[PDB]
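Data first, discussion second: the structure below is written as structure tokens.
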Amino acid sequence: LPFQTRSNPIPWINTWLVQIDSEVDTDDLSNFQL
Amino acid sequence: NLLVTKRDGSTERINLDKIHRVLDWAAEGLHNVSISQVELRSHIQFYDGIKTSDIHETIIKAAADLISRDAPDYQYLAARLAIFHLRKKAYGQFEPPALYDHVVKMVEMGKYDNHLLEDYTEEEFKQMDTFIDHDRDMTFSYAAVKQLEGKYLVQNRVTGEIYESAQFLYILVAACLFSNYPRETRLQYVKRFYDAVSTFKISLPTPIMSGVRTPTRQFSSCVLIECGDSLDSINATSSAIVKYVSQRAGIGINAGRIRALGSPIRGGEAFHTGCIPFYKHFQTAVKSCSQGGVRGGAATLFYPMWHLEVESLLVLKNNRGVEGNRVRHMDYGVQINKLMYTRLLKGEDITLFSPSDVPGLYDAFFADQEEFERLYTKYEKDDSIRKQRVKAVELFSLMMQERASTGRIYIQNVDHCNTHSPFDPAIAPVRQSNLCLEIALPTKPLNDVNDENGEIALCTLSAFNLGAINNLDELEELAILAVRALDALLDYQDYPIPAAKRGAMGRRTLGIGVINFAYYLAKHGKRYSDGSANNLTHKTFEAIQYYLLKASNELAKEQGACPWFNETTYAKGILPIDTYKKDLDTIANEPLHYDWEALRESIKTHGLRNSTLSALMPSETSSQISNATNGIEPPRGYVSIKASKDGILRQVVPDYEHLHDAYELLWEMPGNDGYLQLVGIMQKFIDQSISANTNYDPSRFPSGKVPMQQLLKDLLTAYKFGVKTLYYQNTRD
Ligand SMILES: Nc1ncnc2c1ncn2[C@H]1C[C@H](O)[C@@H](COP(=O)(O)OP(=O)(O)OP(=O)(O)O)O1
Ligand SMILES: Nc1ncnc2c1ncn2[C@H]1C[C@H](O)[C@@H](COP(=O)(O)OP(=O)(O)OP(=O)(O)O)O1
Ligand SMILES: Nc1ncnc2c1ncn2[C@H]1C[C@H](O)[C@@H](COP(=O)(O)OP(=O)(O)O)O1
Ligand SMILES: [Mg+2]
């Protein structure tokens, strides 16, 4: 590489180069301790 | 051939160079950024005689859109362009004028308060100008600079002309706050506090970032007002709203004391017309200064779940329903206690009473838990009291329903507020939340607009930038340097209402939260779902609270403890590390680093200059300045888009070039069991309630519907860890 590494200076050149669930269960929540 | 109109008003032929030079400048030290991009993106349309100011403004909005994940730097590029543009309208040139000349001229213009000249001398201003570092305006981001430009900077509303720089803001705001300080340490604090807000170490509310050094002494972000069950109190509460709304301050109504519909008045001379009729009167009061009738003035109304008209209040924000019984311009917060959830788990019914019919039952609800379970079950068997049976499973479903559709219906666990709060549930119990739901301060009903016995809960917000400190020990300085600034503000600002001043000077409560929490966990390589930050969150906040109290403690000896303090638990030698949810010892084992037993003895003697010192609040406007993540809320995306006021602004997360993997975008979390699990740990050190909000993605559930099973699950999960309140419920769209 003859020139220093660089980020592209013109990225624009690349543009031209291609319902709610109601479910309830008491037992499932009854196991949850407050 | 074409000409341009320079700022001064001179005209010269168009020259591309002028633009090339500028863009090439702000692009210095940046990568992946191209000058040509902005120029072409801008599609700038020259036309004979074009003002140079317009050309500058067009290129700024251009490089603004560039900001992208691939090339983030752009958001320093645009920022640099914006500041350059601001320096032109403010001083006509990039090099800012002397701090002393700048204040003098402004005072004559009526921009800054004339007290600045009566408190400080010319010889001092020149001494403060040294602390100033205008080179700190480049440390800002487009998202931040854009905010200051629109609102924060002291600028003309009619003309749109700017009058000061970002630095002059911090240097002044700190100085005014320490104006009433001793000549021996007056200038001192002005420096440290300055290099604390300009360095993004501490975030300050919008009403503060704008006002101090403005003649206006109104810096109240929001006011909590407790309305009583009287016409006199209603009108007083209504008038109290019209007062603060005109000041653009959030409102927190509790009408939850108003008797239900059908309730007899004065024995029976007349029957109550209902709650809905009054609720509307409050809305217009909050919209009284809103433009159109639509937008501005935010007010959250609260009420008990066991209320008789609860079923008619949960669907208020719902369209179906002719306005006759509707309110879509106000938020709500259903208050719930242990007993309530109990009836849900057992699938048992909930009795809907009325405040008037059940004496003491209302007060029991917050101040005492056991008395409530005794009176409630008592009035249930009593048939001489109007009531209504409703399945706890149904009521809780109707709530989460309107909460999922509107996403405004908030939840408030009054039992936790009075279970683990600085305030004594017997003398000054928590029976309210501010609009955001972060504040938890006592309130009292007013008999008039100028009632003395009344108490309008007020607060001063602030936060610590977790992504600015190296260790937790650095909070020792920020704490004392923050509590003082806020405490002094309480005396610097005025109060348009007696009740407001009463509670303000009474307990002198403050609300200091945290910001950029997402980035904090990112550095330590932590997440929310997994909960690998439970210990870290415990340690971090443990200090945040320790230093705050240790700061307000030393402040107390200097100026004395708040007048009403005996009320607070801190007086009776009680610390948050005692009344915290014992169920938190199952999600964290991080021991106390700091020797509180020491602070216990210290506060048990001198007390605290303030009743409450820690608040976590949602801060998008404030955080945007420090280019940090809003409050504790995780980033919605690597490059979240915020649209304000006129156009959306792209704000890339902090340290993205090295943190891309670390961040756990909001949408990306499995559930909330991990998030809420952290909030409960934080609350363990918060004297005030975190505005934690839930999240649900229909794309993670079957049939593309969020099941009610999960909704109630998280609700109970949060309550289990001591979660006081719940804010929004963002539903991925
Ligand atoms: N003669 C010109 N032709 C085209 N663009 C110009 C011209 N002069 C200035 N500009 C551009 C450069 C900037 O991007 C933008 C704003 O210029 P700005 O510096 O803010 O005002 P100014 O013209 O009074 O100061 P300066 O003389 O240093 O350019 O307009
Ligand atoms: N004429 C009315 N029409 C509709 N609502 C009313 C009327 N009068 C009072 N209310 C409502 C307003 C309050 O919510 C509540 C009580 O008002 P309030 O003024 O305190 O009654 P009161 O002071 O005359 O006697 P009491 O409060 O002891 O029943 O009932
Ligand atoms: N319409 C409004 N105008 C101004 N402030 C508002 C508002 N609605 C709510 N708020 C305030 C009240 C809250 O206490 C506060 C919480 O977050 P904040 O971080 O303090 O706001 P900000 O980002 O503006 O500093 O925002
Ligand atoms: Mg009465």
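The numbering of chain B matches Swiss-Prot: 4-736, in order.
Header lists the method as X-ray crystallography, 4.0 Å.
Yeah, the Cβs are placed from backbone N, Cα and C, and that goes for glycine too.
For B:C439 (active site, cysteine radical intermediate), the same-chain residues 6+ apart in sequence whose C-beta sits under 8 angstroms from its C-beta are B:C225, B:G253, B:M620, B:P621, B:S694, B:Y730. Summarising the annotation, Swiss-Prot assigns active site, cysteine radical intermediate to B:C439.
Per Swiss-Prot, active site, proton acceptor is recorded for B:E441 (among others). Sequence-distant contacts (6 or more apart, same chain, Cβ under 8 Å) of B:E441 (mutagenesis position) comprise B:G514, B:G516, B:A618, B:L619, B:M620, B:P621, B:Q691, B:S692, B:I693, B:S694, B:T728.
B:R16 (ATP binding site) has a Cβ environment of 8 other Cβ atoms inside 10 Å. In the three-state DSSP classification, B:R16 (ATP binding site) falls within a strand. The ATP binding site annotation in Swiss-Prot covers B:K9, B:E15, B:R16, B:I17, B:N18, B:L19, B:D20, B:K21, B:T55, B:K91 and is backed by experimental evidence.
Residues annotated as domain 'ATP-cone' in Swiss-Prot, with sequence analysis given as evidence: B:5-95.
In Swiss-Prot, the entry for mutagenesis B:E441 to D states: Decrease in activity. The structure shown retains the original residue.
According to Swiss-Prot, the mutagenesis experiment B:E441 to A or Q carries the following note: Loss of activity.
B:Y730 to F appears in Swiss-Prot as a mutagenesis experiment; the accompanying note says: Loss of activity. DSSP gives B:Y730 (mutagenesis position) a coil state; it is part of no helix or strand.
Here Swiss-Prot notes a mutagenesis experiment, B:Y731 to F, with the remark: Loss of activity.
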- Could you give me the DSSP helix, strand and coil counts for the domain 'ATP-cone' (B:5-95)? 51 helix, 8 strand, 32 coil
- Query: So which recorded positions out of B:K9, B:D20, B:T55, B:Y731 are up against ligand 3, CB under 6 A?
  - Reply: none
- What is the separation, in Å, between the Cα atoms of B:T55 (ATP binding site) and B:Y731 (mutagenesis position)? 44
- Taking residues B:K9, B:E15, B:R16, B:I17, B:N18, B:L19, B:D20, B:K21, B:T55, B:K91, which bind ATP in the record, the widest Cα spacing (Å, whole number): 21
- Message: Distance check, please: Cα of B:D20 (ATP binding site) against Cα of B:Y731 (mutagenesis position), rounded to an integer number of angstrom.
- Response: 50
- Using DSSP reduced to three states, classify B:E441 (mutagenesis position) as helix, strand or coil. coil
- Note on the structure: Restricting the recorded positions B:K9, B:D20, B:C439, B:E441, B:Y730, B:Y731 to those with Cβ under 6 angstroms from ligand 1 leaves B:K9
- Can you figure out which of B:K9, B:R16, B:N18 (the binding-site residues) comes closest in space to B:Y731 (mutagenesis position), comparing Cα atoms? B:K9
- Query: How many other Cβ atoms are found within 10 Å of the Cβ atom of B:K9 (ATP binding site), counting all protein chains shown?
  - Reply: 12
